[PDB]
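**Q** Below: one structure in structure tokens.
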Amino acid sequence: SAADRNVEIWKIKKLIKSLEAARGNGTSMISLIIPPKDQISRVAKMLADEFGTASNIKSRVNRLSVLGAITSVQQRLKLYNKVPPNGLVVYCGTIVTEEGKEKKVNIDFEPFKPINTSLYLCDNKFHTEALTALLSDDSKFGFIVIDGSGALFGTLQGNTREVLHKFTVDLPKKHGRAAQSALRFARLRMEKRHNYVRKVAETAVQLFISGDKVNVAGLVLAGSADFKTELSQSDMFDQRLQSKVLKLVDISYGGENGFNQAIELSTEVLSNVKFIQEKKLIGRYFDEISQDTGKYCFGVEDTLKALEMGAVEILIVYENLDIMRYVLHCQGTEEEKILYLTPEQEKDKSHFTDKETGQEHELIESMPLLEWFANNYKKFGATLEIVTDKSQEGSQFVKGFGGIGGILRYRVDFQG
Amino acid sequence: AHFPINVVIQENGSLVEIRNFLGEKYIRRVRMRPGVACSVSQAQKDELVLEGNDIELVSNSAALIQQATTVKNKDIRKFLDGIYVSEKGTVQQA
Amino acid sequence: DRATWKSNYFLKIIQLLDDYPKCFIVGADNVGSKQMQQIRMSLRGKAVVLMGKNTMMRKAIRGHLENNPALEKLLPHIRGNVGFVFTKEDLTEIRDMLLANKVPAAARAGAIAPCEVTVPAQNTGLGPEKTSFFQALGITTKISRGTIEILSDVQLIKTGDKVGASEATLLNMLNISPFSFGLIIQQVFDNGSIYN
Amino acid sequence: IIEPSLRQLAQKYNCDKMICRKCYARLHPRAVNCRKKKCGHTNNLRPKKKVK
Amino acid sequence: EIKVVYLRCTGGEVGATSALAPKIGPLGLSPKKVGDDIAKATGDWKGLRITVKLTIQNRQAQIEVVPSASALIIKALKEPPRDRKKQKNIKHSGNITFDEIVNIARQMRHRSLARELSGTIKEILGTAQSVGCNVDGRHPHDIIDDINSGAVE
RNA sequence: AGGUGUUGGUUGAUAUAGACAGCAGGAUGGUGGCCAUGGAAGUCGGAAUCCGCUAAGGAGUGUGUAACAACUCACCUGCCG
């Protein structure tokens, strides 16, 4: 469902903003994550011996802030008999905020995506490592494994493992033992390897495909005795699936013992896919400047001269623009318009005066610029393709172009 | 389109020399026929002019020069260089 | 269809000839479709346009020549796209209506010119064009401060000349109209005898 | 580069033509069937693709 | 230096992607100011497109509204304030009383292109069918209701 | 599955009231018709698909653009028989 997922992604991103900046006291802040497979039975055990051990903390305040906040979490996971698909994140404790004010809190939700992580801390605030770089860590990969005794299709998220499909076959011998028959018994024995590996080319159209497109941003093919090199390079193997094959892995093991080994045989190419998907777009932007057609902009004054009109195709952005959006609102005249400010102009600047009628021009609260471009990304175009600056062409991009672009569609006639 | 073609005639009409077409070094020769008179116009620059009392003999002689100048190896929608037919009709008018 | 379509027009000509005993004869060389239905808004109460094919006009006369011998004179008076703008109330106020309302526009790249069009100096209002396909025809001008003000007063189109290709396309850069597009009258049919 | 009405004379023999879909032939622009015998006088004609 | 330009802007309410600026960016006026110039001057047309005329001088632009065909049909069929989610076919079908159509044939008298009032009502009813409506029988019935005793002035 | 080689057959329209070539002059406004879309000026798209004017001009045959512009063809005219 399009409407059912997209209420859950952007809404829960604003709940994780206000809880992290909690800023309470002592060390009475139960931060917690259970991975989905585990029993809830092995948690009501552990937190039973963390109630007679937590009674020998010397300080009067710290110890009872704990043993109040430990027996509130004891009755949250009684309502859970099991732990669902995707886990359970438990935030308990007792904050302090505006106005010298104590307010207790005790959250427990099933997230989106099956996470794998285990966690138990008690700091002065709330902890978030495995929420803001796994549920943010998006693009998926696909893992085929090939051998004479089986095959198996499975995925790898950031830190998740699913086993989609697998199927065994009884492959023949190699070793011949006649004369005339031993000629044709070699065509008749290699013949029963072709309709195996075409039942792995064709079963790659069952599991990995979606909406005249494949549902992954990469691919890896495993095996041993060189039987990836007979699926990887054949005419029966599909064009778009053949063009994402990122690896030819040779190993010991196979099946469920050797699905785990191909995840840590490609630790240097699983983290080298956005480093090409972002480098092509920074390479494609300097080829527009090379050519004599003239479809490119730079600055926060020329990109707003040419985004309100015919809006740009792919809005090119360096994530860390320091520039942000401040709205201006006059005293007597009541006249208002939205503006953008550079390094010096935002800190100390009494140039903000009405001038026309001679009055004070006050500025109502701000709004970040990479955040405001996401308030209107489907409005003025589509595809918010944010880019980075680590690479050999990403390096000069930011300082060379100040962090902004815009590959325009039609022949826009600039004036300067 | 760069290399101007230089045409020069012999035998009071019957042979035709064609130099520097694309800037080739080799020099084409064409032989018009007997009962047909080749020339160079007085009112235009690179204008061959093909006379005679017979439509067949005349017009085959037109076509030999026009198929001396055909481009090899190259995209022919772009290099449009040659010698091709302009005006048919008659030697004197009534 | 085209069987019951002609059955209303032979009844319209026996109606319009008896109703308007005075007449005109006009053509249509370069006169458009909006231009007709601007001059349709002019004399509507006292002019009704009725054009047509030749032999449907030739046949309609044969039924009339028994009744009116005065319609004998319009059997060799049909050359061009002939029409008959009818008239009764006044023939010196309908013709001088279409004299002072000729609807103008820039000329065809084809039609000859009655006048011998003399050319003064001018100014366009553009950037850098070229004086490379202009100096062939024989007006050797000067590119004087952006807009090319004309130096030489040499005529291009005169009485009878065919406005062809090379001086027709180079006048789309300067934007001018010599004439006003309108119907040039040929004959006048008043009361059963032709008088100008 | 070139005179602009010595290009309608040079394009006429190589650019303003028609093609057999079945035998890649070249025929005058105002055709309906191929000339040759190999395609069997077909009417799958299509024009010669323009230059940019 | 007069130069009258025709800009089919959003009318009453303000839009989204303003492409007025190739006309108004190489000459002077701001790309924020013209979107709110039409916000008041048109008034209660609400969300009806009318191609507005600008008397472009040295000084400032005179805002005045052009006569049209599709603006008078959606305004007479009466609406309260509306949303932008927009159901399949926003098109309507009520009953336009014949008091408004004969009044619009006197407003058609000022554009000035036609014969008498036996042939300006059939082309105002010709513009009314495009939205969706009928006045006691469809425009099949309005070639038979006009002749003999229709509301002719 | 196909052919404008040539040859028999079947049905229905266009014509001396001037067709069929070819060779010439028109191909409109309310109107930029309304629902969608950043635009739908006739030309991806959606169902709906009218009249003032007439010798004739269709709520449109294709080529072309971000919207058009700009150039054809439906339908009629002069020559010709």
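Throughout, chain A uses Swiss-Prot numbering, with the displayed residues spanning 6-421 in order.
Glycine is treated like the rest: Cβ placed from N, Cα and C.
Features from Swiss-Prot:
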- A:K63 to A or R: Loss of hydroxylation (MUTAGEN)
- A:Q185 to R, I or N: Abolishes methylation by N6AMT1 (MUTAGEN)
**Q** Provide, as an integer number of angstrom, the distance between the C-alpha atoms of A:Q185 (mutagenesis position) and A:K63 (mutagenesis position).
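**A** Pair distance, Cα basis, whole Å: 91 Å.
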**Q** Helix, strand or coil: which one is A:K63 (mutagenesis position) in, per DSSP?
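**A** Assignment for A:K63 (mutagenesis position) reads coil.
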**Q** So what sits near A:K63 (mutagenesis position) in its own chain, CB-to-CB under 8 Å and at least six residues off in sequence?
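**A** Residues satisfying the criterion: none.
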**Q** For A:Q185 (mutagenesis position), list the number of other Cβ atoms lying within 10 Å of its Cβ atom.
**A** 7
